[PDB]
Amino acid sequence: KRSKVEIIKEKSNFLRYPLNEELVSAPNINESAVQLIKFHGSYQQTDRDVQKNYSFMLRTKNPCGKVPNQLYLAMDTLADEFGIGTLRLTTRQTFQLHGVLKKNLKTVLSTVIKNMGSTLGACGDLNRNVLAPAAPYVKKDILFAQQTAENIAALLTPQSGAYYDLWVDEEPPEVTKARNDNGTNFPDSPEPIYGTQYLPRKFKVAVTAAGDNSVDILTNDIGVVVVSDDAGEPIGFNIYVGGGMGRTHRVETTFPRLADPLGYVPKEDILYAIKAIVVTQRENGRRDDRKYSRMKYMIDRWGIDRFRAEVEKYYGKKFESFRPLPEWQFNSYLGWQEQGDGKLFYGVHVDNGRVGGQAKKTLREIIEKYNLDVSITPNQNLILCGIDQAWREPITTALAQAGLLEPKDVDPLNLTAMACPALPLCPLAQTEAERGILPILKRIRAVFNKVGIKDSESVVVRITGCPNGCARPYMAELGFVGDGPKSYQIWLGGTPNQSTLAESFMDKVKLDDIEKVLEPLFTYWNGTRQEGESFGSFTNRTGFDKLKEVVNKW
Amino acid sequence: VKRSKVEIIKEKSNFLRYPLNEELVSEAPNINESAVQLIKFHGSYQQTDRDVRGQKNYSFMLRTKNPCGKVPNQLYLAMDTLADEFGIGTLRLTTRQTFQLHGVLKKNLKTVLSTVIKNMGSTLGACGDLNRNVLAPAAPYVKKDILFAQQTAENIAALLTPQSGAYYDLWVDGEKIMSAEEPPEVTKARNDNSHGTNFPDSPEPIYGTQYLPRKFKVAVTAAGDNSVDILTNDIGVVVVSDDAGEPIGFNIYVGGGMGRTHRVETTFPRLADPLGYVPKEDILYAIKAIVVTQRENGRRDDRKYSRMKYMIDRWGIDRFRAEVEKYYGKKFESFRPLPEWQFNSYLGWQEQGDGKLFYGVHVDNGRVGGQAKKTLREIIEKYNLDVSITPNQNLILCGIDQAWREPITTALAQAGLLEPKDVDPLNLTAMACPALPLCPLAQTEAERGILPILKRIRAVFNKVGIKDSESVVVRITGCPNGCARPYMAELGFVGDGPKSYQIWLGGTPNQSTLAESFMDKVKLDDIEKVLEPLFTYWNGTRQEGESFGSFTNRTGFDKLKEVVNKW
Amino acid sequence: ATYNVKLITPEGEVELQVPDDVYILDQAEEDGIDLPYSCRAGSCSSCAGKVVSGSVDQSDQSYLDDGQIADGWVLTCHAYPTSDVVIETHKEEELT
Ligand code: SRM
Ligand code: SRM
Ligand code: SF4
Ligand code: SF4
Ligand code: FES
Ligand SMILES: [Cl-]
Ligand SMILES: [Cl-]
Ligand SMILES: [Mg+2]
Ligand SMILES: [Mg+2]
């Protein structure tokens, strides 16, 4: 018993066939090609506002969210030349570029590859973009987190040259060495770790430094945390395993899950431990029903201790005990900040990561005129890196003129909010997210004002169009998860920190009825919160039973 | 909050008596809504004839309960006479091995049902929010696992028979019976509250005042024999035997159903999951436990989502098994390996295994009328035969002395009934539901449109060059409720408009596979436009002996739609 | 185009946003309003309503003749709204 996608991967000759023929046929491609083109970082979509108008979304690979100047410039131009005029920053520190016609697809990807970029493995049954702290801090543990993420991305990059064959016709030796060691490998294959069948499903890793949870670590297949040493010298990594947001409405055997603490490894061991984890998923882990394929389900089923022992077979030694860590703090990296080396960086707030019409033009003019590298954050924002102090004022002036605001001038709801693209181009969406979130945030602000909550107060709001959870709604203080054309499930219990799993509070709340739920919830928060207690902490301390009583009584 | 109108009706009815009892005897040709809902539980349905455009002409359909499809001689004779005397001159064999008798006037309803009850029959629970007819292998084989499947189905039917006595009170003023004592193992299983299944003080120890959330369907068979279309049922029970053919236990599947509704994608057909295995002595306890789990947990707010299939879809099979295990009082064992399913029609001349023969009579759509009907009744009466109804709407003449083979064969041929060899193979495995004119849920024809469709399928086959011994399972319904189990067809037509069908593909000759919807709103006139390219591509690229069903699943809808659009 | 569809039911007046390519009954259902039906394909009278104002497209139906359509009858299962429309529901027994 194996899924249709397994058979497709099997027959494809490492992701070439029949994609290769289909690419050069019709405005669309066949089902097999649709599945395969994902591994090369593109998705066939249709516009659901319209009557099948086909186009292709493309998604980049950018470990740590780092984007070289040359790539930003090419992406910016490609969006206008061959896309819909926008770049979409994502919750995994990546670009997406929507609306590409099939006849231009090879031109677009080839341009990406020739401009210090890649889409390889941006989708597919393989390692997705590896998260790291987006800020260009010079601090040691931050730099080391960033390097480690890059190493992991490279380690887990597909080695079949299928990508380069279709579209276009440095690596630290530690990575090559780790990749080549025998667990773990298929010694004679074009894919030493992935093999012919790749993974059972997408696989998501996040790396960070102790204390910094910009990366929403608990949500990933593997979370990697740099541990230091009283002087700030990295000595090793704590590891979490088995998080994921993906679930499906009315299928209670599907659920979001928080990664478990797995243990600690010395710094020199990291790539071996990671490969061991990946191989454990590769070998075990369901290929019959995609839906129960993510590593989270294997860990739910086995328990963390049996999983650890299995990983230890491929690692070749015992994980040490997970070391104590500081609390978790969310960091947006927005506004004007010091890198620590004399240069500045500026974090640009972007609602939903949607970079378009003028904001887009101005960003490109800045980036091009000062030759900046940039970085994408897991909250869909853009950091302008490596700024000389002398440039602070003209950059600030240019951004303000374009309508791009400093954090102090943005509603705090917006600063932490996220929504997925959903409609019109997502084929899974049940309702709006990106196109409906801004009016929702304004309504939340109006509920706060009516209730008497100060305009500096806020709550994390994350909206998706369906329960797949691409904006990580199940970590929100307030999550809306689309469950109908004009309705959302409301989730509560996430924290400002992203250290806590939300739970479903109510189903099928109609868009029009949102205030009927929110007003009593926030009235009770205002009325009985402890001093400075967040809505999230207040929700977990007070409990759903009391919150529902309050909602029903209203 | 949140309980359906039918729940409140059951609640107010004093175990299915009130206000049915007073409505039955009112002057009007119909009965009120509450009575309409209640009379189902006594095995009758108020209908109206949709061919007559200007005015509701009321009548009552009646459906029997015949576990395994077994029909005693006395009952066949009574049903045959009732159909002519009080009905519309036909008996309708069904996909659950039952009779239906259409067209009874309200004023004659009690006479008809009473006659059924006095003639070794029953309609109790043939409809309603309860256990429907229990399927078993229809053939009167003397083989042990077949006999045991049949006995088990009967025991289950009896176990899940309503106990209130309301039925006998309304139709027979309370009398009788005579009938067999119910086997004591059934009574014991039913009584028995050692695991909290029952309402100890109630006229309905299992069902209570509310009965089930919805109809509930069980099919029992022997390993290998899928005449019962097992995967489709709430519970599928499979007799497992040792190497010698001695029954040792049962595998159990749970949570199938066909019912869905157009443009409500939260409704769907579903295949039953393997649940596990129980030793043979445990069966009624396991089954009751499954039924009680549905009784306690199925949705009673919205009837569309009440069937057990939804509970299992939602909970998953493991959580469902643990819940059933509370009421069973012990663990299911692991589901044992089974041989591959095979469809059997049981048609033609065969051996029972004891020296007597049986003959399976092919009947298109189970519609027994005019002459075929007359001749069948003459044979059955002359030779005093018991008979059996199959889940493919056919009739088996059982217990035939070898000496009678020739005169029976002569009488049947004279009546225009045919042996399988003289039937188009498309007909042999085809089924349609009654749909129009008497089904209130029908959106188009099924039974009245299927025979011309089969002949047009045959003409597509001939044109394409496919041999006339080749076939595909065709099943047609007038709406998406799926009474002819179309979602298990190689070719299913499911009514979605006055003269249109949704076409479903991917079922297999075996009924081991769930079809998927291929195209919507295919007009009756356009059928060839879809079928010709499909069957051309089947003929052109099938593997040796590969069925249209397996060919469909191997080739995939993407490539089939491309082929259909190119055409 | 989405239209305001007013349904006057025996339990009360309810207001819904029904898109122009969605049947009236199908939206009611989505919004958890209990309306009557049986065939759900326009060939009977279970779902019959009366248009108080506005208009519907119900060409997919086949039961009602034209005098009845002119008289404002509507089969809610097979009607798309073509304007803001006000419809009395549960009106079958006003015929059969
Ligand atoms: C006669 C029979 C069809 C046949 O050609 O043989 C039949 C005929 C009707 N079925 Fe059925 N169903 C018959 C077996 C089935 C089956 C097959 C099976 O059970 O293996 C199914 C699909 C399996 C399932 O239950 O999902 C089936 C799914 C339905 C449904 C949808 C059920 C659901 O739970 O969604 C309805 C409507 C309802 O009850 O909601 C229904 C309702 C009806 C009604 C009674 C319409 C109604 O509710 O008033 C039918 C009357 C037609 C007429 O004028 O005679 N019938 N019905 C069936 C044989 C049954 C028997 O008990 O003796
Ligand atoms: C590709 C698709 C729809 C599809 O399958 O064709 C999709 C599939 C999915 C799907 C559906 C699937 O692929 O099965 C799922 C459910 C996966 C599962 O295992 O259950 C899903 C859970 C997420 C999750 C939850 C974590 C997880 O995987 O559980 C995350 C977050 C994370 O990784 O931290 C996520 C990160 C994005 N996901 Fe996602 N995701 C889509 C957008 C995104 C991006 C662009 C959202 C954003 O607002 O930033 C994502 C940013 C990520 C990136 O570049 O890699 C999206 C396209 C929408 C469009 O029109 O562009 N997706 N996406
Ligand atoms: S969460 Fe759902 S709707 Fe949103 S982008 Fe992901 S798949 Fe689409
Ligand atoms: S499938 Fe539909 S039309 Fe056919 S008998 Fe059943 S309910 Fe009636
Ligand atoms: S329900 Fe039959 S016409 Fe609408
Ligand atoms: Cl994704
Ligand atoms: Cl039925
Ligand atoms: Mg943002
Ligand atoms: Mg037949």
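Per Swiss-Prot, chain C residues shown: 53-148, in order.
Using the three backbone atoms N, Cα and C, a Cβ is placed for every residue, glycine included.
Annotation source Swiss-Prot lists domain '2Fe-2S ferredoxin-type' at C:55-145. Per Swiss-Prot, the feature [2Fe-2S] cluster binding site maps to C:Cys91, C:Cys96, C:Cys99, C:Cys129. A mutagenesis experiment is reported in Swiss-Prot for this position, C:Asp117 to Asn, and the note states: Decreased affinity for Fd-NADP(+) oxidoreductase and decreased electron-transfer activity.
Shown on the structure are the features that Swiss-Prot records.
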| residue | record | DSSP (3 states) |
| --- | --- | --- |
| C:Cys91 | [2Fe-2S] cluster binding site | coil |
| C:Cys96 | [2Fe-2S] cluster binding site | coil |
| C:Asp117 | mutagenesis position | coil |
| C:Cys129 | [2Fe-2S] cluster binding site | helix |
Within reach of chain B, those recorded positions of C:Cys99, C:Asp117, C:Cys129, CB-CB under 8 Å:
none
Least surrounded, by Cβ count within 10 Å, of the binding-site residues C:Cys96, C:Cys99 is C:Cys96
Can you list, in sequence order, the residues of the same chain other than C:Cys91, C:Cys96, C:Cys99, C:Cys129 whose CB lies within 8 Å of the CB centroid of the [2Fe-2S] cluster site?
C:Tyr89, C:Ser90, C:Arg92, C:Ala93, C:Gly94, C:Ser95, C:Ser97, C:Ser98, C:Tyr115, C:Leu127, C:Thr128, C:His130
Sparsest-packed of the listed binding-site residues (C:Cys91, C:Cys129) - C-beta count within 10 angstroms:
C:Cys91
Cα distance (Å, whole number) from C:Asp117 (mutagenesis position) to C:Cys96 ([2Fe-2S] cluster binding site):
12
Neighbouring CB atoms within 10 angstroms of the CB of C:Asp117 (mutagenesis position), all protein chains considered, total 11
Whole-number Å value for how far C:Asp117 (mutagenesis position) lies from C:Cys99 ([2Fe-2S] cluster binding site) (Cα to Cα):
15
Output: those recorded positions from C:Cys96, C:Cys99, C:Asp117, C:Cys129 whose CB lies less than 6 Å from an atom of ligand 6, in sequence order; none if no residue fits.
none
Pairwise Cα distance for C:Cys91 ([2Fe-2S] cluster binding site)/C:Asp117 (mutagenesis position) [Å, integer]
17
